[PDB]
Amino acid sequence: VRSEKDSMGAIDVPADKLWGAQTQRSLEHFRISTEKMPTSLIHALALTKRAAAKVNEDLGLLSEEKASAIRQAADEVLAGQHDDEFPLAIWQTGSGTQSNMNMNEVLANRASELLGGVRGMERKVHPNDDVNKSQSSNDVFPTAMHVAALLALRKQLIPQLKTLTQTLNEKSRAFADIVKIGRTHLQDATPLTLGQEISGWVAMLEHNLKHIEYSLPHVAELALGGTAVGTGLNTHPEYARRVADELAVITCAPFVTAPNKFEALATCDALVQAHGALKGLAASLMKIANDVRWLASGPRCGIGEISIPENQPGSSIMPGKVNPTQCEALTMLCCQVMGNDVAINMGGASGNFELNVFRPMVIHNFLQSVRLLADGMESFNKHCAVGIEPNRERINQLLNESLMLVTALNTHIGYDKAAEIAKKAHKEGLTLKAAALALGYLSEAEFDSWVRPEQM
Amino acid sequence: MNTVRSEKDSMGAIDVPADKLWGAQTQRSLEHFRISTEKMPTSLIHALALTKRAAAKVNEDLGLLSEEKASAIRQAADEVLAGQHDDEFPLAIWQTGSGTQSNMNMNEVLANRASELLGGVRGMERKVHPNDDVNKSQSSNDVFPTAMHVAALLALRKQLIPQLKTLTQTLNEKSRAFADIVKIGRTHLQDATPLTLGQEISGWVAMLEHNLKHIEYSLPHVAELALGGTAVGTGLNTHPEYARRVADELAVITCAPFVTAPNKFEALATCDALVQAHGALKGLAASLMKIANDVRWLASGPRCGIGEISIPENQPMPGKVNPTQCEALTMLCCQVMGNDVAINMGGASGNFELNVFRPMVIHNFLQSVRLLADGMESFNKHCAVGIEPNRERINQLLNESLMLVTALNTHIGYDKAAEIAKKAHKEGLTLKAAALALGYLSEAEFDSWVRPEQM
Amino acid sequence: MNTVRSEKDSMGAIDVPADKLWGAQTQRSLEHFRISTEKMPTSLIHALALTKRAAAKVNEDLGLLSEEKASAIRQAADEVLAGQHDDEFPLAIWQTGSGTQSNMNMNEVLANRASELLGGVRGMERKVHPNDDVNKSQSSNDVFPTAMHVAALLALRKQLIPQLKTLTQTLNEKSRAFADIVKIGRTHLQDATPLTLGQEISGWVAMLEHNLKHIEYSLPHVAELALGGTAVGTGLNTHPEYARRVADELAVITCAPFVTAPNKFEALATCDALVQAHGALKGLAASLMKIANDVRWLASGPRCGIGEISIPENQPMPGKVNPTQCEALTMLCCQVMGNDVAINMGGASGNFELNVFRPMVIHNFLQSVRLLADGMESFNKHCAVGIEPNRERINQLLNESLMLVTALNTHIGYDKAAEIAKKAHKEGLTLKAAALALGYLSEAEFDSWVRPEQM
Amino acid sequence: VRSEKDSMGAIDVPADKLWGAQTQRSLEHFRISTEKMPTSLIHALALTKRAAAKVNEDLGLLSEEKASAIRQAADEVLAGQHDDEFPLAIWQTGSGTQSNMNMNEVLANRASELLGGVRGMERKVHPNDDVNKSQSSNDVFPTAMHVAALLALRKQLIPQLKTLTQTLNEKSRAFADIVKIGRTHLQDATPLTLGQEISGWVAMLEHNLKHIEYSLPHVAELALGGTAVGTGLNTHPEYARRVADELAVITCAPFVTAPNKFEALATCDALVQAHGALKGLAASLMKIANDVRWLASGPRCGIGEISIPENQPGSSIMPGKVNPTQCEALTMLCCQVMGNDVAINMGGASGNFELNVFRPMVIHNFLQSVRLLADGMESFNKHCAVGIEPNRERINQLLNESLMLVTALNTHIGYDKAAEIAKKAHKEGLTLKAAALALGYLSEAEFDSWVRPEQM
């Protein structure tokens, strides 16, 4: 071990680790549960520092040898080389100071080595003086939150949603002719094509896409440039805008600086609004997943209208049993997003005066939902959605045995005789065909000709 | 009436309708809090009447209020308890977090009314005073919480619990009736090894039985009354015996095990008692939801669903019977869940000596109790009692299943049994047909060996 | 009236009160669904009237309903829209998940009424038929969702948005008025570098401005009407132009950008449009909550709190002004949060062609809109407009703070400045006193250098 | 790598890993997010198998050499030796089959080695035939859930709560004499002692203790012995009871077998009811934490009635700023438990027929809350609660400058003159003392004698 120090004294830190005193210190204070800052955030926090170092250098606030060294240290974190250099829990200070300092110390110690120097107190580059220049935990962490959010949605959620969309869209067109018995209130209703029902699913997803995209512009607003309370004290006029442009360059996202830093620092409104669209997606996905479970339920004592690919081997003496494992995993995560929304709301409404101190928790919950939904759709798509095939024999068996097709004989034999054969088919226990044929109202040629399900 | 009388509070005079018993403050609140349509529920109003009534009796016993004046306020409260002054409480839920306005509302209505019993009149020439007399040795801070717990305990004891016990007995009766009816099991929504309908139903009986215990465990805390702590909970300007005396009184009138809160600061600063109690409600809600969905799915059809059971047709496609009672119950179960969240936010939002989110908490709590109570009641008499088994179809499903293949193991061996099942599946045949197709056993043997009664 | 007439549906005859316009089904539902006190809100009833009205006009144009009979049903609907038949809709929220019973309720009330306009009477001798005439080319499945979105869009457009814009303008006005008033900042609840009150308030203005956009983005989806899909969404037994014609009609009467849902299956099988819309509401709720708490904390006191601002005294300890409007707003913000959860559970609980949790969803959605609407309105005219700064106290806090120590840096150096602050803290002195105690600067220099206007 | 196989074919599994085919198979199907089965559960799942192996042996269903080998393999998992042998995500099948098989394969491969045999297909001990004897994922996973739950509450949550209780209880008695200005509606109210206010906190915690303990008896019910649908098919009559007794022995908990296995398999009622008490605790903790933040807010522009120990160093030029970091971390996790309740409720109500398939998610959320709350109270206790000391000078300054003490002069000078001096003290801008002294109503000797805050 080596001795690190701050304004509170010296503290022993692992020799083989790049963090400093404050990280080692908060490590024995905030020892709560096992949740830590997710990779996507760590990278976003590194990107934030990288951009800030570039801007400081341009204003002459930093030397080239320093700024460049920091940028190179950041890029290493982005390359997954210092993943074990961030041991801080999510359950820390609400402003995320601990995590900011954590990134600062690790980034400073490494930049020192890259400059021929060494890690520790004799470091060439300084965490607060160099890496944390013209900024504060108050305005850095909200920025890292938005940078990680927009990118996670654009790079992960959106793509997976489109993929699942086109897949179900293909299925829609594919099964356009297959007609099946409808169902409202879990009861037998008027028929509709299996392709139209799936078209309901694709439409839902397409709606959620636009609803998610509507929330992006707000999440694009960066707080960097406001500092401690949002006034922008101790900064250059062009700083706020410049750090936003640099961010837009290296991430390729339409990042802009928040019009009002006071709104950015004291709230999480962008993430409360964006996550509102996510729970809306979870709601949609919950049904689409359930319709599959049910339609595919069976193979003998359920609905069994469709068939989904089997993933796990299962029993040998029971070859028919195929559990909707992909849907079960999908619905569970949908309950999870629903529950995460509450946690986020409670945190998003608990801000006070100049700063909201429920941030680490919000970003924790938000990013989890994006991972869950994004991975959930990809997993559902490949291991289920694409393998959906209709059980045509079972579909027709249920359509013919149904009593809803009596509606076609109303514009032929009348409402009196039509409802007469149906009430007799139900009461006794048979089909409509044999019911009308026995009453002498129609013949096998007449029934099969007039009762056409393909014409609704 | 277009005609109005001129009552007044510490801020000035205000026109109150001449045909109403409320005073200057209830009218001033009405014009400052016009938000939505929710008004304080009657169950809570009666709880307020009872609190004021209990206070009068005690104040009399402790010689703090004249007999003639105490009996007037007492008599006025009973009037409210008889459903005579329900239109005298217009104030919405969205008001002062302490429920001061509704406390004043009761004080004024009771003042003006009691004055008319003593021969006097309503208005400024009152013989009975709202704050001085009726709100004697009280505080809207310690009174409201009391009304809340009084309203909450009686709604649970005299409404919810009885209905919960009734539905249970019904379901328990059904379990024995269908104790021999064997039916296909379903895990992950797929066919599984069999079990009798009585067993599937006994699982519901056991759930409700567990909910009773959970709900009973949450009563002792709700029974704790805050009446006695006044302003900040120290009981300043009140009689030493007052708190225990009024708690005993309320206990005698309502026949409920009411006790005075052992710590007033916890009673005045939080809604914890109800936050824990509703936790039991959101539990039963989750339970009922499962019981409701199982019923409608098992009764789905009549041709393209499961259709193993039959439910009574209450509402007016010859055999399309919509499970409407299940839809009402499942809809309200979602409601109880959402209410829990609002109660949590409120119950956790208290500051220092007083939680000021009470009106919102009691509104959601009492609504949930009405829902779960009335929900189980109608679900019972309009569905649970008429549940009949579709023996014919249930048996048709057992035969067409492949899950009964295990019965052939002890007779012909797992491998042959497995083959039979694999064939029956690939070709879409019954275990009977497939077994006969390979010639592994005769029909006279299948109909003996695979005896579904053994599960 | 004790007297009753004898109406009847497909199940038999039932006694309906002779003084009521509803029929056999609305009465049968009433006796089968006695759960709680919640009834369909008037805002939704008028939405139903408008849907039926729109249907009549279109059915007439498409020659499916006789002129004399269409104008009667149309005239009867306008009657409801004028607040003349509010007591004719007793059915509770907890009913059929599709809202069929309330659809029938409107059909029967409109039938019996229209019959009286054509000279005929109510009851079985009707000249106008409930289902046949009024529910022409419709389905309670595609009608209810329409009424929901019609009720939802108008409540947002004609109520919520206007009030949101008003509060914003008020707050925006206040921001400019206090643009020069410097005050101590507070992060983590601790004193921080300064900022003017105008800036602290401009943060609220910006929040509400953002909420407007978010709420506006959620309107296009709510505008999609399901009317035209009938039973399962295929539009069986309906005119090809019907769907677009009725959508245009509704758009003309309400002046709202209503359009027919591009996909009926998504419209009939889910409540997604409202699930996404309420997501915007729970957002504004979270925003208002912050705006409400900031106000009451800044006005807390008058002696032992922060007390930087003053709020109008609406309710009647000489200077104890309780922030009641903040308490009503914060209480309802919790309510909107809990409602979101119930909407989520319902909106995610749909099966196949139809979601049967609609009554519960619209109840919570419309309540939230009333709350947020009426909440911002009263909060504005009874608080937001009267917000006054306590210049004297605000200045007293700036001086007694240590956060202004940074102004001494460019003049005497960080180290000396740090020392001054460390001393002032240890001994409990003002930066002035401590600076003078060490003799690092004169008073004539402190009062010049540390100029709070620079932040 | 080595080749493992099931009824679905061979699959390459890491040579250096103990799991089998089904684990390696579900590893590439259920690739969702980063959440995995928490240690406490893995141990509970191992304990379940250990107990089951002991019981099977007693009934003669298993040989001693096998049962004993399995028990030894389990004890190694419990000793944190195979922590990396469980890579399966939480987002899998709702019955937890994957995780059960995962435990089976890892436990079987190891037991084989312990028997002189080797890992792989040539294993001496078999996962399904030996380790998973007389049981199924349907009845094993719910048991592992309850075993981990009761133990987590008894061994972790309860103790931390008592510790925090006695600490605040000590503070209560300690500050019993110190009187402070009361506060209702955030406004100045009648006085009360600082010790009484803290007594409100201790009372809240004491209530939550009993409310948590009331939920334990239900969580003590085990499902083992019901199997697939709860009928107890393919088992010995004494099995169900015996596996429950064995569980009670090795864990030292009052574990009993569920009276009705149908209730145990199709619901999560015990955990929905138990977590109801947890959110009730989170609610209590939220306020207790907030009162501290506020009371300690300042040091000059807030309330500042109390002082809490400083953890992180902070700035040098701003020695007064002490952020309530411990409370911020505590409130965040309280929002988290609140949000977790919703996720659990949604999952606990979504069961169908004979089995609830939202289990992995529920146990995930439940166990997180227990960790959060338990660690949160310990962290709050040591790094804050114990260091709470009153700022007596600031407390009195605020008590004297208050206008609420005018109530004492009512039973002396009258309600007329008392309210007269107060209305003048407020209006002009001074204390009650100087206000009454200037009006000639009282003297310095009279005021300081009659106005006694210690007598309320």
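Per Swiss-Prot, chain C residues shown: 1-316, 321-459, in order.
Determined via X-ray crystallography, 2.6 Å.
Every residue gets a Cβ built from N, Cα and C, even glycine.
Under the heading active site, proton donor/acceptor, Swiss-Prot lists C:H188, citing experimental evidence as support. Remark: C:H188 (mutagenesis position) has no non-local neighbours by Cβ distance under 8 Å and separation of at least 6 in sequence.
Counting only same-chain residues six or more apart in sequence, the Cβ atoms lying under 8 angstroms from the Cβ of C:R126 (mutagenesis position) belong to C:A111, C:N112, C:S115, C:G120. Here Swiss-Prot notes a mutagenesis experiment, C:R126 to A, with the remark: 10-fold decrease of fumarase activity.
What Swiss-Prot says about the mutagenesis result for C:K127 to D is this: No effect. The Cβ of C:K127 (mutagenesis position) lies under 8 Å from the Cβ of C:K69, C:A114, C:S115, C:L118, C:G119, C:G120, each of which sits 6+ residues away along the same chain.
As a published mutagenesis entry, C:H129 to N appears in Swiss-Prot alongside the note: No effect on fumarase activity and essentially same conformation compared to the wild-type, but appears to dramatically reduce binding of ligands at the B-site. Same-chain residues at least 6 positions away in sequence with a Cβ under 8 Å from that of C:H129 (mutagenesis position) are, in sequence order, C:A111. Secondary structure at C:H129 (mutagenesis position), taken from DSSP and collapsed to helix, strand or coil, is coil.
DSSP assigns C:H188 (mutagenesis position) to coil, not to a helix or a strand. Under the heading of mutagenesis, Swiss-Prot lists C:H188 to N and annotates it as follows: 200-fold decrease of fumarase activity.
Straight-line distance between the Cα atoms of C:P316 and C:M321 is 12 Å, even though 4 residues between them have no modelled coordinates. Taking 8 Å as the upper bound (exclusive) on CB-CB distance to chain D, the mutagenesis positions C:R126, C:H129, C:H188 give C:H188 in sequence order. Proximity to chain A (Cβ-Cβ under 8 A) holds for C:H188 out of the mutagenesis positions C:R126, C:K127, C:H129, C:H188.
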